[PDB]
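The structure appears right after this line, and notes come after that.
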Amino acid sequence: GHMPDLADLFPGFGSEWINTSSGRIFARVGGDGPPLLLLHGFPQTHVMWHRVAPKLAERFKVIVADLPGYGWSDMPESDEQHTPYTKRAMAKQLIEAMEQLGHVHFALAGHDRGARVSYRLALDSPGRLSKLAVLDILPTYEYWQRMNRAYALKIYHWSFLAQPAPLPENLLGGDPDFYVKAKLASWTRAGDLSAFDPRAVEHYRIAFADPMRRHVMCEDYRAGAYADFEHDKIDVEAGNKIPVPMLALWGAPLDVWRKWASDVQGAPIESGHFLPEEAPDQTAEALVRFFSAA
Amino acid sequence: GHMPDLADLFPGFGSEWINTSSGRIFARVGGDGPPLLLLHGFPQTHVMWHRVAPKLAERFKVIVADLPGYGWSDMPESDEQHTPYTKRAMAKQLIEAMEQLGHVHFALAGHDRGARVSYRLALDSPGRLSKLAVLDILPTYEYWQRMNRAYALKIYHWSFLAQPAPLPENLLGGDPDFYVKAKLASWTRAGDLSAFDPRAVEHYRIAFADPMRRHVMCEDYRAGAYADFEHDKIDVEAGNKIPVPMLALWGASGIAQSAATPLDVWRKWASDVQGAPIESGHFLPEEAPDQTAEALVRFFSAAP
Ligand SMILES: [Cl-]
Ligand SMILES: [Cl-]
Ligand code: NI
Ligand code: NI
């Protein structure tokens, strides 16, 4: 009775509680073939991949993981530098988990915060990856360097959620269900929840309802403003580029990704932010093609 | 029986609810001399002037007003452009209030949002003013032009409160007393509430406890992100400068200095401006009342 009996949106997939030095990672595991790890972002959990994972599982062993501190993964204790919720730390943790599953090398696709984990993992440990896909992001450095009025107003949450505790946490606590539902609605094409399966929205809402989970999300954004930014700035100063074959998908950027990656393909997808849920067929097909190439 | 029973922070001053075409303005009115309007900002009310008002009342008729929609002033119905909470509209409304009081010309000092009212009023209607003082600000345009990663983190509320309704309103409902007290403390030198009279803090808390009042504040920040910025941008493109004799005061550790040297910015905006720092954070009249009152008295007064 320690976990809610939420809807199963991955029929046929198993459940794994994977040990790491920073805590357990929860994942769904399905398919057969070369390993492909899929990482969600904010304010979601691993269930966001439920419409694309079955297709991918024809050709790949698909591992659909809750990021450190999100969903059902354990929540390591943070510190004043937000260390465990840095993308560098999260990447190291997820490497530990994949090694538990039998995989020293793997393919990787990430969305939003999970895409940030993914490009940081590719910078820090490129040898771990066969191929990388990032969905609807630019590097964290790039978002901050372009900060001006227009962006401050659009991505206000990068600066609000990064304010020192307990400010955002005390505000999110009033009506968390409103905040989470309006965030998911507002960055879809339609501007409503019609794109999401209601069972998926329930997973998101149940996660967001827990104050400890919301504190993790704020620590993630505090890393995003500080350590993650400094980590990216070090790579910019040395002109470091990802050598892993990469695919950048975005909701209707490749020019930004060339500065950061020496072998990058891209495509627009007819979607708002939430590509795997808004445009599952088009997203699945792009990823299937990319990851099947050798 | 609905009012709280609170001590008078302006002994000797009258209390007036002044009619305008947009709604009443509440003000305390004291002293003797030519008129001087004082305009507070966020998340405050007219009581923020309570430590400098007595000194200024020695030589001036001091009119200490709650901004449109703040404190005890009426809340004009907003619209999609947040018109009544634009600094242009607030300026027009406070001009109506001063005219009802019998003052077609006056001297003006403003802090924070009230300083934004005040420079907009000087741009739009310079003939109304004898002298202008702005405290701890640069023009809205200048903050936005400097809105990089560091400033986006420091003055996050400029972007947060400007999100479309009901996002910030619903969040602020989460713990409004914490929010206002944290805002007030964060912009002080000590980083706590020790600079403020606890009785003034209670005024600010009571105001902020009201959801209709918090909605006004958000509309003010929406105006600050949109129409107020555009109105500034028009003047900057034209090279329009404030012609009124002006004073810019700022905190040595306040908001305006954070990403600028303020006197040189104001010289881009004003042809007859003087300025100086005050040893303070953002809340000059409460953190540094003696220094601030002296500066103000010297600037507005013809006597040394
Ligand atoms: Cl490596
Ligand atoms: Cl005029
Ligand atoms: Ni259990
Ligand atoms: Ni009553």
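Numbering starts at 1 and runs along the chain as it is shown here.
So this one's X-ray crystallography, 1.6 Å, going by the header.
Even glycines carry a Cβ here, placed using N, Cα and C.
Features of the protein shown, as given by Swiss-Prot:
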type	residues	note
ACT_SITE	A:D112	active site, nucleophile
ACT_SITE	A:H273	active site, proton acceptor
BINDING	A:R113, A:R116, A:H157, A:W158, A:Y221	fluoroacetate binding site
MUTAGEN	A:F42 to A (Swiss-Prot position 40)	Reduced catalytic rate. Minor effect on substrate affinity
MUTAGEN	A:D112 to N (Swiss-Prot position 110)	Loss of enzyme activity
MUTAGEN	A:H157 to N (Swiss-Prot position 155)	Reduced catalytic rate with fluoroacetate, but increased catalytic rate with chloroacetate. Minor effect on substrate affinity
MUTAGEN	A:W158 to H (Swiss-Prot position 156)	Reduced catalytic rate. Reduced substrate affinity
MUTAGEN	A:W187 to F (Swiss-Prot position 185)	Reduced catalytic rate. Minor effect on substrate affinity
MUTAGEN	A:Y221 to F (Swiss-Prot position 219)	Reduced catalytic rate. Minor effect on substrate affinity
MUTAGEN	A:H273 to N (Swiss-Prot position 280)	Abolishes hydrolysis of covalent reaction intermediate
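Features per Swiss-Prot, on structure.
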residue: A:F42; record: mutagenesis position; contacts (Cβ under 8 Å, 6+ apart): A:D112, A:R113, A:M217, A:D220
residue: A:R116; record: fluoroacetate binding site; contacts (Cβ under 8 Å, 6+ apart): A:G41, A:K87, A:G110, A:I137, A:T140, A:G224, A:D228
residue: A:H157; record: mutagenesis position; contacts (Cβ under 8 Å, 6+ apart): A:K183, A:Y221
residue: A:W158; record: mutagenesis position; contacts (Cβ under 8 Å, 6+ apart): A:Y143, A:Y221, A:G224, A:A225
residue: A:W187; record: mutagenesis position; contacts (Cβ under 8 Å, 6+ apart): A:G272, A:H273, A:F274
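The residues near the fluoroacetate site, meaning same-chain residues not in A:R113, A:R116, A:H157, A:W158, A:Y221 whose C-beta sits within 8 angstroms of the mean position of the site's C-beta atoms, are A:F42, A:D112, A:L161, A:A162, A:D220, A:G224, in sequence order.
Overall, the recorded fluoroacetate-binding residues A:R113, A:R116, A:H157, A:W158, A:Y221 cover a maximum inter-Cα distance of 16 Å. It is A:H273, among the recorded positions A:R113, A:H273, whose Cβ has the fewest other Cβ atoms within 10 Å in the structure shown. Cα atoms of A:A252 and A:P253 lie 11 Å apart, with 9 unmodelled residues in the deposited structure between them. According to its DSSP assignment, A:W187 (mutagenesis position) is coil. For the recorded site, A:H273 (mutagenesis position), the DSSP three-state label reads coil. Cβ neighbour count for A:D112 (mutagenesis position) (all protein chains, 10 Å cutoff from its Cβ): 23. Around A:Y221 (mutagenesis position), a 10 Å sphere centred on its CB holds 22 further CB atoms from the protein chains shown.
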